[PDB]
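K.L.:
Sharing a structure below in structure tokens format, with a few things to ask.
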Amino acid sequence: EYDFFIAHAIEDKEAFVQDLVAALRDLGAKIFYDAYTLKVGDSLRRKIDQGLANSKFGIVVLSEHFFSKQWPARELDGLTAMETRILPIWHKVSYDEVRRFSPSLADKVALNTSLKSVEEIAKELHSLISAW
Amino acid sequence: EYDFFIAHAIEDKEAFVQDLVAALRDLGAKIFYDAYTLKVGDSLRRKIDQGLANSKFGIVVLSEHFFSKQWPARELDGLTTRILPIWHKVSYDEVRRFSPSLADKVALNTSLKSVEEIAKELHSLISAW
């Protein structure tokens, strides 16, 4: 069982996502990455389910390219549902832009790359899966 | 004579710039922005002073399209009182690559506040001038 899977739009795959995968692996976290690229046509809910069935936590990179995939509204709202094992990260989006797709997601407190560096975010995520 | 001018890259003009202007005008503020689209030749300090002569405050939309205009590092480090940058759709790592000072400076941030909250906050500054 891994620590994280990271769901992301492909457009983000070789930028911020690879940065965050490398930083988290460098701290010793186990992260699924390659099989969690989201493309037009996929099922977000099923992809999230799949990841959670193999990992402690789910990271979803909330970016313009993420929302541009036009996901169903309820599956976005679903990311906010407690059992949380889903940790959104806001990346290069505005509040209004996120509320346009999901008000519940826009009010759910999450990590934000404009407030922390990729390293700082790695450390914080790492804290969730480490004994100290 | 004016409350704000909005310095921006052309890419933001019909998007975030439009939203902010509309919101601020709704609150009764006086704003111009049309003459303040920034290109590459421009001297960021000159453009800003030019606007500060005709306007109480000046807004700079710090987006990726602003940073893509390859501003001289010195103008970025001394970007900022009367100049108010707003971070728009950028990361900290991203801003830091252009100016470590600019990235550490507390500023407005659209990932934290809706356009309307940002407008209210800027509007309250007029009444404090």
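Residue numbering: from 1, along the chain as shown.
Heads up, the Cβ atoms here are built off N, Cα and C, so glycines get one too.
For the mutagenesis of B:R25 to E (Swiss-Prot position 142), Swiss-Prot gives this note: Does not affect homodimerization. The structure shown keeps the original residue. Among the sequence features in Swiss-Prot, the mutagenesis site B:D34 to R (Swiss-Prot position 151) is noted as follows: Does not affect homodimerization. B:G41 to A (Swiss-Prot position 158) appears in Swiss-Prot as a published mutagenesis result, with the remark: No longer forms tubular networks in host cells. Loss of interaction with host TLR4, significantly decreases interaction with TIRAP, no change in interaction with MyD88, no longer inhibits TLR4-mediated activation of NF-kappa-B. The active site annotation in Swiss-Prot covers B:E75. The mutagenesis experiment B:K89 to E (Swiss-Prot position 213) is recorded by Swiss-Prot, whose note states: No longer inhibits TLR4-mediated activation of NF-kappa-B. Record note (Swiss-Prot), mutagenesis B:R96 to A (Swiss-Prot position 220): No longer inhibits TLR4-mediated activation of NF-kappa-B. The unchanged residue is displayed. Quoted from Swiss-Prot, the note attached to the mutagenesis of B:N109 to A (Swiss-Prot position 233) states: No longer inhibits TLR4-mediated activation of NF-kappa-B. For B:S111 to A (Swiss-Prot position 235), Swiss-Prot lists a mutagenesis experiment annotated as follows: Impaired homodimerization.
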K.L.:
Checking B:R25, B:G41, B:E75, B:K89, B:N109 - which of these recorded positions have a CB within less than 8 A of a chain A CB?
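P.N.:
Cβ contacts with chain A under 8 Å: B:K89, B:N109.
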K.L.:
Within its own chain, what residues at least 6 apart in sequence put their Cβ under 8 Å from the Cβ of B:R25 (mutagenesis position), listed in sequence order?
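P.N.:
Counting only residues 6 or more apart in sequence, the Cβ neighbours of B:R25 (mutagenesis position) under 8 Å are B:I31.
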K.L.:
At the unmodelled stretch of 7 residues, I want the CA-CA distance from B:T80 to B:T81, to the nearest Å.
P.N.:
8
K.L.:
Of these mutagenesis positions, B:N109, B:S111, which scores lowest on Cβ atoms within 10 Å?
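P.N.:
Relative to the other mutagenesis positions in B:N109, B:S111, B:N109 has the fewest Cβ atoms within 10 Å.
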K.L.:
Filter the mutagenesis positions B:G41, B:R96, B:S111 down to the ones within 10 angstroms of B:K89 (mutagenesis position), Cα to Cα, kept in sequence order.
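P.N.:
Near B:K89 (mutagenesis position) by Cα: B:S111.
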K.L.:
Return the member of B:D34, B:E75, B:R96, B:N109, B:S111 nearest to B:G41 (mutagenesis position) in space, with distance defined Cα to Cα and candidates limited to these recorded positions.
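P.N.:
So, spelling it out, the nearest of the recorded positions is B:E75.
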K.L.:
Taking the Cα atoms as reference points, how far is B:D34 (mutagenesis position) from B:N109 (mutagenesis position) in Å?
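P.N.:
Approximately 22 Å lies between the Cα of B:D34 (mutagenesis position) and that of B:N109 (mutagenesis position).
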K.L.:
Which whole-number value in Å describes the distance between the Cα atoms of B:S111 (mutagenesis position) and B:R96 (mutagenesis position)?
P.N.:
17
